[PDB]
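Q: Have a look at this one before I ask anything.
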Amino acid sequence: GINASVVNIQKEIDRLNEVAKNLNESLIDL
Amino acid sequence: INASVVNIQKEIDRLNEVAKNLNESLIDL
Amino acid sequence: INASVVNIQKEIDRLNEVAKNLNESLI
Amino acid sequence: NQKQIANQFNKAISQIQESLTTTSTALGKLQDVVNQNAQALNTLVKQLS
Amino acid sequence: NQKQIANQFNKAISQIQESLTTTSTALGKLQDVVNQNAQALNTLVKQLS
Amino acid sequence: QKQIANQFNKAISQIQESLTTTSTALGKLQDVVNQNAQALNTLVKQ
Ligand code: NA
Ligand code: NA
């Protein structure tokens, strides 16, 4: 009964790229 | 032939810890 | 038929570079 | 105006905290499947021997 | 005094942003190979049966 | 201003450790994934 599982972390990958663009909102305007 | 297991459980836990600890770095406004 | 090799050794390096770089941001 | 700066710092820390847990969860999911896949292989190898 | 503070904060945020896009990339390359190798191992089992 | 900067410095220190912790975890994963793909490739040969 032999079967390999697939992983799905596409939502975490996407979240990280998103958080990164969101950090632009926290940059201080000097 | 043998496939090895990985253990990054210490690391998984530390990231989760830091996430918790950084609460302590919030500025009280 | 064939299993592939993963190469993230560039990504791993960059994160250690960025860890060192953050020092030049301390105060 | 430390107040706003403070607040921009707090917003960013919130967002970094969110990247960290997101990253630990992704790492967790990968360690699970890699190890599940190593049991699958090692079981097949026994099955064949 | 605030300009030196804000300026280091923005610098650090910029290195952090790269660290997050670097980490998502490494995690995508890992997912892709993990799932590739899972399919190879499945295909072998298929053939062997 | 020392209160902002000491809070900032404390967060950055924790972040730097998280980077190295992430990169180490990624290494370990890259190692086992690779060794398992060897195992499978020599299984196939055989
Ligand atoms: Na470089
Ligand atoms: Na980059």
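Note that chain B is numbered according to Swiss-Prot, with residues 1154-1182 shown in order.
This entry, so its header tells us, was determined using X-ray crystallography, 1.9 Å.
Just so it is clear, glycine is given a Cβ too, placed from its N, Cα and C backbone atoms.
Sharing the record's features from Swiss-Prot:
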type: VARIANT; residues: B:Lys1163 to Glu; note: In strain: Isolate GD03 and Isolate SZ3
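Walk me through where these features lie, including what they touch and how far apart they are.
A: DSSP assigns B:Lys1163 (variant position) to a helix in the three-state reduction. In this chain, none of the residues that are 6 or more apart from B:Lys1163 (variant position) has a CB less than 8 Å from its CB.
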